[PDB]
Amino acid sequence: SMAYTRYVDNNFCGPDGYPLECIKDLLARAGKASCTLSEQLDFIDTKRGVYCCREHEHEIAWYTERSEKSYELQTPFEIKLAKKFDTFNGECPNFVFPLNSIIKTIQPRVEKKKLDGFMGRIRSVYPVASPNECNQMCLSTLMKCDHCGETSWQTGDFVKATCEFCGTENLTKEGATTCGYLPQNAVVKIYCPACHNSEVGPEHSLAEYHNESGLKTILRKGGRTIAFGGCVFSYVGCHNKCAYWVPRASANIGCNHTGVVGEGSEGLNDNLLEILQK
Ligand SMILES: [Zn+2]
Ligand SMILES: [Zn+2]
Ligand SMILES: [Zn+2]
């Protein structure tokens, strides 16, 4: 969903599950910005499909089932199923979800008399009496350790994980990720710079959190988003100077496992599937 990227699903959305600017422009110029996805994809095929943008090339790596919402409005949250495109030969690039997966998106909760502070914010996602009922997820990154130089599944969150071998804390590196088995009231709870630092404070805005978080997000339709381990995370709010993210979208490859995404994920998922059968 950058300016241009080659690889798309059969619905012409990018590897991050978001629409391409170039395709959005093409649809706008033809006066089909607010048409259904089916009608926009009919028109894209009229413009020669993956060659629809004359000045660069696209290539379909994934089959995905999405909603009928206008291309411009499509998000990872609109994906329901993800697999390799039947007619694409070779290894797929990195994709927001694991192959042969089903996706569930969190519905925003309705509440007559909304609670104050974090309780109102978290109850917009999960029906919990307290924050204690939320279960923090196990986000694992297959990466090399700064200390012992072993490459293993290090467990933690989006930003940091711990080496099982030597116990050294490592910043999350590029490589295969997983959110493991999705628990009930699944949350990611991380240190909040905006809460802790004396310049901002724990009554900071939603905007202020993202400004000070040090995490890479883009303000886009569906809100600011972080993709990790076969989930797409949205920011709920802060409780006790800790930022709470929820898997607004979560993949399921079987047994409620969020599966593996990133370098080598196809091999790792195939190996994982043979365990989950048992
Ligand atoms: Zn294009
Ligand atoms: Zn280590
Ligand atoms: Zn905060």
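Each residue's number is its place along the chain shown, starting with 1.
Per the header: X-ray crystallography, 2.0 Å.
Placement of Cβ uses the backbone N, Cα and C atoms for every residue, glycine included.
The following features are taken from Swiss-Prot:
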type: DOMAIN; residues: 5-278; note: domain 'CoV Nsp2 N-terminal'
type: BINDING; residues: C22, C53, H56, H58; note: Zn(2+) 1 binding site
type: VARIANT; residues: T87 to I (Swiss-Prot position 265); note: In strain: Iota/B.1.526, Beta/B.1.351 and Epsilon/B.1.427/B.1.429
type: BINDING; residues: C145, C148, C163, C166; note: Zn(2+) 2 binding site
type: BINDING; residues: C192, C195, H204, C238; note: Zn(2+) 3 binding site
type: MUTAGEN; residues: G264 to V (Swiss-Prot position 442); note: Significant loss of GIGYF2-mediated mRNA repression
By Cα-Cα distance, the member of binding-site residues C166, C195, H204 nearest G264 (mutagenesis position):
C166
Among the recorded positions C22, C53, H58, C192, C195, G264, which have a Cβ atom lying under 6 Å from any atom of ligand 2?
none
Integer Cα-Cα distance in angstrom, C166 (Zn(2+) 2 binding site) to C192 (Zn(2+) 3 binding site):
26
Round to a whole number and give the Cα-to-Cα distance in Å for the pair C163 (Zn(2+) 2 binding site) and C195 (Zn(2+) 3 binding site).
28
Cα-to-Cα gap, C195 (Zn(2+) 3 binding site) vs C148 (Zn(2+) 2 binding site), nearest whole Å:
33
When you measure from the Cβ of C53 (Zn(2+) 1 binding site), which residues in the chain that are at least 6 apart have a Cβ under 8 Å away?
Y4, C22, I23, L26
Give the sequence-ordered set of same-chain residues, not counting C192, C195, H204, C238, with Cβ within 8 Å of the centre of the Cβ atoms defining the Zn(2+) 3 site.
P193, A194, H196, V200, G201, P202, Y209, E212, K241, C242, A243
Calculate the distance in Å between the alpha carbons (Cα) of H204 (Zn(2+) 3 binding site) and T87 (variant position), and round it to a whole number.
49
Please list, in sequence order, the residues in the chain of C238 (Zn(2+) 3 binding site) that are at least six apart in sequence and whose C-beta is under 8 Å away from its C-beta.
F118, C192, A194, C195, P202, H204, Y209, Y244
Residues flanking the Zn(2+) 2 site, with Cβ no more than 8 Å from the Cβ centroid of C145, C148, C163, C166 and excluding those residues themselves:
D146, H147, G149, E150, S152, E164, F165, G167, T168, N170
Which of these recorded positions (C22, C53, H56, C145, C166, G264) have a C-beta closer than 6 Å to some atom of ligand 3?
none
Please check each of the binding-site residues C22, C53, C166, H204 and report the ones with a CB atom less than 6 Å from an atom of ligand 1, ordered along the sequence.
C22, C53
